[PDB]
Amino acid sequence: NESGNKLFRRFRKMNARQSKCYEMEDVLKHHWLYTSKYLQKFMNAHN
Amino acid sequence: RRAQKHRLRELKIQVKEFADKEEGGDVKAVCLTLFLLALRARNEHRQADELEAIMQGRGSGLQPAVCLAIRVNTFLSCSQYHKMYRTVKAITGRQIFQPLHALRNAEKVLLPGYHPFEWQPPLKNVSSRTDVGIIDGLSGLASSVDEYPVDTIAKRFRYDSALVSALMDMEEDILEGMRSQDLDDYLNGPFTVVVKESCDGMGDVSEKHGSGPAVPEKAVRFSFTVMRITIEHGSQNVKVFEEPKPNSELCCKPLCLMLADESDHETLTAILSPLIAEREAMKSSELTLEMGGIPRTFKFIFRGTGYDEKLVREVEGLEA
Amino acid sequence: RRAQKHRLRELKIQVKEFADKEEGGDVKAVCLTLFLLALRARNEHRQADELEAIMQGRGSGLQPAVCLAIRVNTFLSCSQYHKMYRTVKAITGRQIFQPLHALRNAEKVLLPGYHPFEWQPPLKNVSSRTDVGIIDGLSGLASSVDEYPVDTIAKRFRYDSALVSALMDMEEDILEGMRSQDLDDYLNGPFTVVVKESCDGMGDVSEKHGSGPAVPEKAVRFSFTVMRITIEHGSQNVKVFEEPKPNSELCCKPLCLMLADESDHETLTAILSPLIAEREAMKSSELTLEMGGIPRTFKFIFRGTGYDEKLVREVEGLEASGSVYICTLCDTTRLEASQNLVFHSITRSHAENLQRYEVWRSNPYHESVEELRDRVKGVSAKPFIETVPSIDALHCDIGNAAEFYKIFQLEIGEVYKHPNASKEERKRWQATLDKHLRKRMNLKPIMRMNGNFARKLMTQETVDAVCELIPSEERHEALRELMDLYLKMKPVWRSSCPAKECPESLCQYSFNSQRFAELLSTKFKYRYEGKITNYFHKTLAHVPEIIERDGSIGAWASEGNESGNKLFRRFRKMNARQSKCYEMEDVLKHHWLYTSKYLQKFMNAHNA
DNA sequence: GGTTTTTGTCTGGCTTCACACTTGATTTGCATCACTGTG
DNA sequence: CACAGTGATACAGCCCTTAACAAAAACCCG
DNA sequence: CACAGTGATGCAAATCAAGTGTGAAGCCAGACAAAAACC
DNA sequence: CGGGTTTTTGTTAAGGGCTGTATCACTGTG
Ligand SMILES: [Ca+2]
Ligand SMILES: [Ca+2]
Ligand SMILES: [Zn+2]
């Protein structure tokens, strides 16, 4: 959860829309995408 | 193009009229086969393999799932990815990277609220809809001038939908884990899933300018992690999937993000109570999901270990 | 492959006879055009283009230059790029990207210390070697326990090497400028290069663990950018180049970086002495450098504007910012600036400061402290950096906005009728002003004011929202007219070309300045009787003269150095080794690569 | 059993790719090094 | 007038189908 | 015993460039000839 | 030199589908 806090802090400025209304949804969406094994396993194409 | 159409105005007519006879009218595939046989008669085998791969999206193309995986795990923003895609296309001529709208379309497969799920027994006070996504974390809290003032922003997922998406993201992982233990593949025994619940607040998060209430400069995050998945085989219990690195940032799946203060108790309870209600409802029910061509049922057990001492005391009793 | 011939046997015979009687005999081509017809009718242009590439020359493989340009301008790190390369290669087969070592070998061409060069008069007190890159910024300062202790780490380029690297980076822009100016291409005249030097200290940087000195948590950056290049033809000089975004993060090139306190004068001088030495050595020399098969020579004219007020005060031998003498351009007291407020003239210079320090140290008239300071006009230190008298637009705007904010606080309470007030009343005024600002213009209360706050507070809606809290109407109209005057005066010293896009505003600047001064001195005697801000003094007395002397204010501002400061933390956290004895070198190199313009034309090649 | 599809072969002759050796000459891969950052 | 992002959404642009007609370039031979 | 970076450096390992004469494979011809899933 | 023939290339409009770009209130180093 601390590592997730770091990810939250850097996603808040890196890859989320800057607006009080519709930023939190973008952060939640991108973090859910980043925590997806289906996307992560394509980064292990050595077998 | 127009000259080629002018010259070949009729050969198209015969090939399309014969496609309706031999196959049914799929001109593209029959012409692809004709080109493959022409290359074979001209004796080009590695080129034929290249065409087969590009038709199957192996030699090139980079199907949008891979592009999205690169864009997310490489810490690339949408604008930077667009610049990369545009410059790579402009230089190489081909389309190696996929466009942003293609990535967005491929995104919805992983986000909550896409797969059909059925609860048996139905959850208490939880809707049975299977198209719920990013819903407001305030849970329809009153915001009028006559009642308690609310100054928080919160977005959250439904617990059941989030767990459905989490289970389907590791669909191939669960199949591989069931295979590696010398069990079956289409086995539909009740899975006993243990989920660790973690919640910790933060500080020193800057408030933006812009429309919204006087939202304080603190944030509180609620997330869950999936440790172990077990299926009941024979008389004992066999394990399938164990998280290799439980304390990593690649398994702390977010559930509810609110930009409020953990010192405050009223707002914390107001935003977090519906999630506790959903958890309590899910604690005494079973979930059915079409898992890889065979329906399988899940049962869930929850453990809230990921709290620090101050939050534990401020939540479950004792004075701070 | 075999069991599918019984369905094409009947048709391929007419395929060949048609190709023979119409096209000539080709079968592969006539089938290729047919399949392209089918694909582009089906709207599968991606696969159509893929087939065209396969049949034609393969486009697989990027150039090392474009690979580096992508990896740098998409803010990518080495590890992320390596794993992206690995996954792309392993999935698509053919190697599209290029190895990190290929990128490393392809990046030395732009880093300084690779191109041959020489000076027609050999530069004094600097070597003639041409293979010097990242050298220690301490310049061999005595680190022994017996000497003055050192607690700084500094990595730097030689200034001449940086200049030649930047010039060969901008070679093709310079050639394009020659072509577009309707001149020749092989001309080798004495190019005149105008550069900006900017220095600003940073704070809140976190020192790392590990072995090393007792390095402070304050950092100072030195950077330069190229603004104008001119070559002579006949009796005039043509403008072969002009920076499009002079204040962007893409034009400032890092030159010397250190982790030292801004006001720590001893180590500041110890680190910055070599660069000033090279500056003075090369200010009167000529650089011969090979440009695309034709040798060409370069002159250099240096303008220092990117220093904030505190830096100018410290490095020009001047006193603190709260002294009686306020302006770093003219010798006038704060009080006398308050009674006159209009007419002034720039008279301060580096040589004049040096001779004033010499007078101060020698005391050739046998006078006391007060008399000698009145003789020297506030000079009490020896300057060691030469800068031109200029105004920093960003900090001028910030200071003016802060002063207007204080004006609003004192006006929402009518202090002109209540000369005495307590701390609690002023705190209540602060609270109500912040609340209404949020309610109306959607601005949060902040303790250190930014430039965005300045730009938003400098609007008409601001005085509207502030004034509806003021019970009187005379204050309403006074604030309205004063704000309108300020907004009319602003676009002159904030535009990159004030002589073209704001002619009426530039011409009426003097009238607006006089109106502003008289309005202050009449209606605001409760704030500007015997005291006025040096930034108001500058904006009301010195701006038009600086416009006439230079050509523009704001292109020479510190915005580019602020953006470089923003990039410095990001690079220190993402694109640099996390060790105390390499981080500054890695940051300097990566910042140079990012600001290099050879990697920048590859990212907008889509417009060609 | 009929009917259609799916594969099997036939030998002479054509093109197309891999290899047999050897000696360097690059180019690619992966571990080391002491560190950050969210607490 | 600091300037490069930040991502979702909506609109414009461009390219295929039908089929007949129209502007235009390249040889042939009286 | 948190775990994913952070980039320069360095050495082990993979690929290759040079030479020509082979083998091995795929395919062309048009025609004849057995398995196999629905009636 | 110019009809005559052959071919290239574009045009007209109602729809479908992929790709590209402008717009929205905001950030951040100060
Ligand atoms: Ca915490
Ligand atoms: Ca500063
Ligand atoms: Zn002055």
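Numbering of chain B is taken from Swiss-Prot, so the residues present carry the numbers 401-720, in order.
According to its header, the structure was obtained by electron microscopy, 3.4 Å.
Any Cβ shown, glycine's included, is placed from N, Cα and C.
Among the mutagenesis experiments that Swiss-Prot reports, B:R401 to A is described with the note: Allows robust hairpin activity. Around B:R401 (mutagenesis position), taking its Cβ as the centre, 9 other Cβ atoms fall within 10 Å, counting all chains. DSSP assigns B:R401 (mutagenesis position) to coil in the three-state reduction, placing it in neither a helix nor a strand.
Mutagenesis annotation in Swiss-Prot: B:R402 to A, described as Defects in converting nicked products to hairpins; the structure shown retains the original residue. A sphere of 10 angstroms centred on the C-beta of B:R402 (mutagenesis position) encloses 6 other C-beta atoms.
Neighbours of B:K405 (mutagenesis position), defined as other CB atoms within 10 A of its CB across all chains, total 12. Quoting Swiss-Prot on the mutagenesis of B:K405 to A: Reduced hairpin activity.
Per Swiss-Prot, mutagenesis B:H406 to A is noted as: Allows robust hairpin activity. Under DSSP, B:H406 (mutagenesis position) is assigned to a helix (H, G or I) in the three-state scheme.
For the published mutagenesis B:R407 to A, Swiss-Prot gives the following note: Impairs DNA-binding and reduces hairpin formation without affecting nicking activity. Sequence-distant contacts of B:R407 (mutagenesis position), defined by Cβ-Cβ distance under 8 angstroms and a gap of at least six in the same chain, do not exist.
In the three-state DSSP scheme, B:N443 (mutagenesis position) falls into the coil class. One entry in Swiss-Prot concerns the mutagenesis experiment B:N443 to A. Its note says: Impairs DNA-binding; when associated with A-445.
Taking the Cβ of B:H445 (mutagenesis position) as reference, no residue of its chain lies under 8 Å away while being at least six apart in sequence. Quoting Swiss-Prot on the mutagenesis of B:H445 to A: Impairs DNA-binding; when associated with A-443.
Where Swiss-Prot documents B:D546 to A as a mutagenesis experiment, the accompanying text is: Loss of DNA-binding. Same-chain residues at least 6 positions away in sequence with a Cβ under 8 Å from that of B:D546 (mutagenesis position) are not found in this chain.
Counting only residues at least six positions away in the same chain, the Cβ atoms of B:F517, B:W519, B:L523, B:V526, B:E678, B:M682, B:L687 sit under 8 Å from the Cβ of B:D560 (mutagenesis position). As a published mutagenesis entry, B:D560 to A appears in Swiss-Prot alongside the note: Loss of DNA-binding.
In sequence order, B:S598, B:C599, B:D600, B:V715 are the residues near B:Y707 (mutagenesis position), counting only same-chain partners six or more apart with C-beta under 8 A. According to DSSP, B:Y707 (mutagenesis position) is assigned to coil rather than to any helix or strand. One mutagenesis experiment named in Swiss-Prot is B:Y707 to A, and its note says Deficient in both nicking and hairpin formation.
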Including all protein chains shown, what's the count of other C-beta atoms within 10 A of the C-beta of B:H406 (mutagenesis position)?
8
From the Cα of B:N443 (mutagenesis position) across to the Cα of B:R402 (mutagenesis position), what is the distance in angstrom?
31
Which mutagenesis positions among B:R402, B:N443, B:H445, B:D546, B:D560 have a Cβ sitting under 8 Å from any chain C Cβ?
none
Across every protein chain in view, the count of C-beta atoms other than its own within 10 A of the C-beta of B:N443 (mutagenesis position) is 8
Please report the Cα separation of B:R401 (mutagenesis position) and B:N443 (mutagenesis position) in Å, rounded to an integer.
28
Please report the DSSP secondary structure of B:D560 (mutagenesis position), reduced to three states.
helix
Distance [Cα-Cα, Å, rounded] between B:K405 (mutagenesis position) and B:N443 (mutagenesis position)
28
Between B:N443 (mutagenesis position) and B:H406 (mutagenesis position), find the distance joining the two CA atoms and give it rounded to the nearest Å.
30
